[PDB]
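Contents: one structure, followed by commentary.
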Amino acid sequence: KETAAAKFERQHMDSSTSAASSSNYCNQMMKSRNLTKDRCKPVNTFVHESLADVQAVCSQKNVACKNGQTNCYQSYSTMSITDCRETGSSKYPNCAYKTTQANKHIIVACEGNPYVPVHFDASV
């Protein structure tokens, strides 16, 4: 099957753009990344950075994840992110999202060898 690391890339990475450029960004990306195939995923974050810079976070500040696990890491720098959140008009299969652009630190959970991000925990 798809690996956890690959799933993280598909769900969360967008190195092709520097920021969301319109209100339709989330609608388009949620669909194109197959995040709406079975249900409308309610929230998701995309990171507009190189993959290497995100993978490097697994070597940065070790913190507790929101659920208490201790394999989370916070980026030293802020990163360009887009938050996507379902709107009131969303109704499967026509899932609909609000796009919010921000610069925040990210928190990811890492696993494996090579030790890479597998879950997006939070932005702060």
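All chain A residue numbers match Swiss-Prot; in order, they span 27-150.
Per the header: X-ray crystallography, 1.0 Å.
Cβ atoms are placed via backbone N, Cα and C, with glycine included.
Swiss-Prot has this to say about the protein:
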{"type": "ACT_SITE", "residues": "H38", "note": "active site, proton acceptor"}
{"type": "ACT_SITE", "residues": "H145", "note": "active site, proton donor"}
{"type": "BINDING", "residues": "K33, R36, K67, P68, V69, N70, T71, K92, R111", "note": "substrate binding site"}
{"type": "MUTAGEN", "residues": "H38 to A", "note": "Loss of activity"}
{"type": "MUTAGEN", "residues": "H145 to A", "note": "Loss of activity"}
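Most Cβ neighbours within 10 Å, among the recorded positions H38, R111: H38 holds that distinction in the structure as shown. Sequence-distant contacts (6 or more apart, same chain, Cβ under 8 Å) of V69 (substrate binding site) comprise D109, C110, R111, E112. In this structure the C-alpha atoms belonging to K67 (substrate binding site) and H145 (mutagenesis position) are separated by 15 Å.
Taken residue by residue with DSSP, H145 (mutagenesis position) is part of a strand.
Annotation note: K67 (substrate binding site) sits in a coil segment as assigned by DSSP. For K67 (substrate binding site), other Cβ atoms within 10 Å of its Cβ number 17. Residue pair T71 (substrate binding site) / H38 (mutagenesis position) shows a Cα separation of 6 Å.
Cβ neighbour count for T71 (substrate binding site) (all protein chains, 10 Å cutoff from its Cβ): 19. Listed in sequence order, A30, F34, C91, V134, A135 are the same-chain residues six or more apart from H145 (mutagenesis position) with CB atoms under 8 A from its CB.
Taken over all pairs of the listed substrate-binding residues (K33, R36, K67, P68, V69, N70, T71, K92, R111), the Cα spread reaches a maximum of 22 Å, rounded to the nearest whole number.
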